[PDB]
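Enquirer: Have a look at the structure that comes next, please.
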Amino acid sequence: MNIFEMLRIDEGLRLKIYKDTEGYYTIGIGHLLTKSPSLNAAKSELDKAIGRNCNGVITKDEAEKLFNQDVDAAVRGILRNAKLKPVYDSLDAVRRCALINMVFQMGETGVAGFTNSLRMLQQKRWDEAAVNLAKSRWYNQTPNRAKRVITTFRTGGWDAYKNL
């Protein structure tokens, strides 16, 4: 299992503009287009993103292209972030995937706000950090997904994703 397969289980694949769990306009493999309420604003962002007139619909190909950019940007943002980098560097390969996943879903900023859990992950207090992560909007709003990511940090292996 790797970061791409993991994210694709969590995000799914949709070739037509759709709404987030949050009600936001998205396409592909969890590529948010806009937080704006107009389908029109979304369409426009789409065409800007792809470089063509898409009319709200893309190919598999275009979806995976966006996905590769988004993963790359997530990793690079972690690496550039003063709060994130140290945790990232301290973690093993599997756990590193779980932090990348959070960053992808919620953005650098969002994750960087989980101060106490970051601290615990750095210290390698796996069970404590899992209980602290669960105490969030994130877990309450998307519990099955949060719980997959959490098991990942807890265990250090891919079991939450075996099932799936």
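This deposition comes from X-ray crystallography, 1.7 Å.
Quick reminder: no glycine exception, Cβ is built from N, Cα and C everywhere.
Per Swiss-Prot, the feature active site, proton donor/acceptor maps to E11, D20; the stated evidence is experimental evidence. The substrate binding site feature in Swiss-Prot is assigned to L32, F104, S117, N132. Annotation of the mutagenesis experiment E11 to N in Swiss-Prot: Loss of 84% of enzymatic activity. Under the heading of mutagenesis, Swiss-Prot lists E11 to A, F, H, M or N and annotates it as follows: Complete loss of enzymatic activity. Here Swiss-Prot notes a mutagenesis experiment, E11 to Q, with the remark: Complete loss of activity. Swiss-Prot gives this note for the published mutagenesis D20 to A, N, S or T: Complete loss of enzymatic activity. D20 to C appears in Swiss-Prot as a published mutagenesis result, with the remark: Nearly no effet on specific enzymatic activity. Here Swiss-Prot notes a mutagenesis experiment, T26 to E, with the remark: Complete loss of activity at neutral pH; covalently bound substrate. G30 to F appears in Swiss-Prot as a mutagenesis experiment; the accompanying note says: Almost complete loss of enzymatic activity. The enzyme is destabilized by 1.5 kcal/mol. Where Swiss-Prot documents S117 to F as a mutagenesis experiment, the accompanying text is: 10-fold decrease in enzymatic activity. Under mutagenesis, Swiss-Prot gives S117 to V with this note: 50-fold decrease in enzymatic activity. Quoted from Swiss-Prot, the note on the mutagenesis of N132 to M or F is: 2-fold decrease in enzymatic activity.
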Enquirer: Check each residue in the chain of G30 (mutagenesis position) that is at least six apart in sequence and keep those whose C-beta is under 8 Å from its C-beta; list them in sequence order.
Expert: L7, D10, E11, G12, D70, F104, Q105
Enquirer: Quick check: of the mutagenesis positions listed here (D20, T26, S117), which one has the Cα closest to that of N132 (mutagenesis position)?
Expert: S117
Enquirer: Express the distance between the Cα positions of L32 (substrate binding site) and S117 (mutagenesis position) as a whole number of Å.
Expert: 26
Enquirer: Considering all pairs of residues in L32, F104, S117, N132, annotated in the record as contacting substrate, what is the maximal C-alpha distance expressed in whole angstrom?
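Expert: Comparing all Cα pairs, the maximum is 27 Å.
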Enquirer: Which whole-number value in Å describes the distance between the Cα atoms of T26 (mutagenesis position) and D20 (mutagenesis position)?
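Expert: Here the two Cα atoms are 6 Å apart.
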Enquirer: If you draw a 10 Å sphere on the Cβ of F104 (substrate binding site), how many other Cβ atoms land inside?
Expert: 23
Enquirer: At the level of the C-alpha atoms, what whole-angstrom distance separates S117 (mutagenesis position) and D20 (mutagenesis position)?
Expert: 26
Enquirer: Using a 10 angstroms cut-off on Cβ to Cβ distances, just flag whichever of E11, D20 is the loneliest among these mutagenesis positions.
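Expert: Output over mutagenesis positions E11, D20: least Cβ neighbours within 10 Å is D20.
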